[PDB]
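**Student:** First the structure, which I've put down as structure tokens, then a few questions once you've had a look.
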Amino acid sequence: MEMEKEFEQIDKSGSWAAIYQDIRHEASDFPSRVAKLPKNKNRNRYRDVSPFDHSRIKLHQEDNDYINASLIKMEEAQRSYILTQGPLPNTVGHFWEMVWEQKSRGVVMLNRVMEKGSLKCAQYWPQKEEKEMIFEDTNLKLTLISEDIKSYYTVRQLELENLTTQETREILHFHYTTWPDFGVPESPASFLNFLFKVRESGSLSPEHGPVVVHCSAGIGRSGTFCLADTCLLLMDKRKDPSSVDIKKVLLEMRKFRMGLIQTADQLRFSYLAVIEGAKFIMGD
């Protein structure tokens, strides 16, 4: 069923809450035993948001390999993503260790450091060129190279140096700065423009490691970003674009990380973003 007609059907009958609860009921339940070990309590922001064991990213260290991060591997679309929580004061070094070890080119951030009067993630990158950051627990140095502030997003160029080997790499930081404190955006236009800027940079392409994407918990706004990107790519690849079923794509992604898409409003907004984005994919 053409999702555009499915959309109007759900909208007129006002059944978004019902559709969303059906997804919650059918979603996968896999173990997350490593996340729940006592030694990892201060590595998790939220007690009820954990990576599954089978898809969790492992740090390359013998001490403690745990980070709250998951590999989402989309086989038909030929895209992979790492979805993670916003870094905590005690996990900023682990976060950049992961970026290095996984050979990522881009980091996508969908939250502000403070929202609703409370801290949603650590200030984990430098704000001035001349004030670099050193992460002594993981032996990395991080420098701000340039910053481009736009009305709806900011793009930063960063240098990450492995201090053990003195290799360096350029990392791109794509920061969507205008998601509202409550609810979802009225129009998907600025979010789609942002997605296309991430695509244009190479950060999602197979010559690099998976993009790292986060918000506060790494499941809501972050799920919206990867769901929209994968659905648009599938409509480009298939003979019949109307065969792309957003609910089936979402359930496939939920095999790899729990809780993706946190509200019925985020589900509706994901539909709207794919519907409006297709009017470029299909040749306009």
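For this deposited structure, the header notes the method as X-ray crystallography, 1.6 Å.
Backbone N, Cα and C define each Cβ position, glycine as well.
According to Swiss-Prot, the mutagenesis experiment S50 to A or D carries this note: No phosphorylation. Among the mutagenesis results in Swiss-Prot, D181 to A has the note: Substrate-trapping mutant. The residue drawn here is the original one. What Swiss-Prot records for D181, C215, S216, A217, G218, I219, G220, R221, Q262 is substrate binding site. Looking at Swiss-Prot, the entry for mutagenesis of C215 to S says: Catalytically inactive mutant; abolishes sulfhydration. The active site, phosphocysteine intermediate annotation in Swiss-Prot covers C215.
Looking at the shown structure, can you explain where the listed features end up?
**Tutor:** Under DSSP, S50 (mutagenesis position) is assigned to coil, being neither helix nor strand in the three-state scheme.
In the three-state DSSP classification, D181 (mutagenesis position) falls within coil. Just so you know, the Cβ of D181 (mutagenesis position) picks up 9 other Cβ atoms within 10 Å once every protein chain is counted.
Of all the Cβ atoms in the protein chains shown, 29 others lie within 10 Å of the Cβ of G218 (substrate binding site).
For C215 (mutagenesis position), the same-chain residues 6+ apart in sequence whose C-beta sits under 8 angstroms from its C-beta are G86, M109, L110, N111, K120, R221, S222.
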**Student:** How many Å separate the Cα atoms of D181 (mutagenesis position) and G220 (substrate binding site)?
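**Tutor:** With distance taken Cα to Cα, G220 (substrate binding site) is 13 Å from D181 (mutagenesis position).
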**Student:** Quick one: give me the count of other CB atoms within 10 A of the CB of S50 (mutagenesis position).
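**Tutor:** Other Cβ atoms within 10 Å of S50 (mutagenesis position): 22.
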**Student:** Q262 (substrate binding site) has how many other Cβ neighbours within 10 Å of its own Cβ?
**Tutor:** 18
**Student:** Do you know offhand how many angstrom separate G218 (substrate binding site) and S50 (mutagenesis position) by C-alpha?
**Tutor:** 10
**Student:** According to DSSP, does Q262 (substrate binding site) fall in a helix, a strand, or coil?
**Tutor:** coil
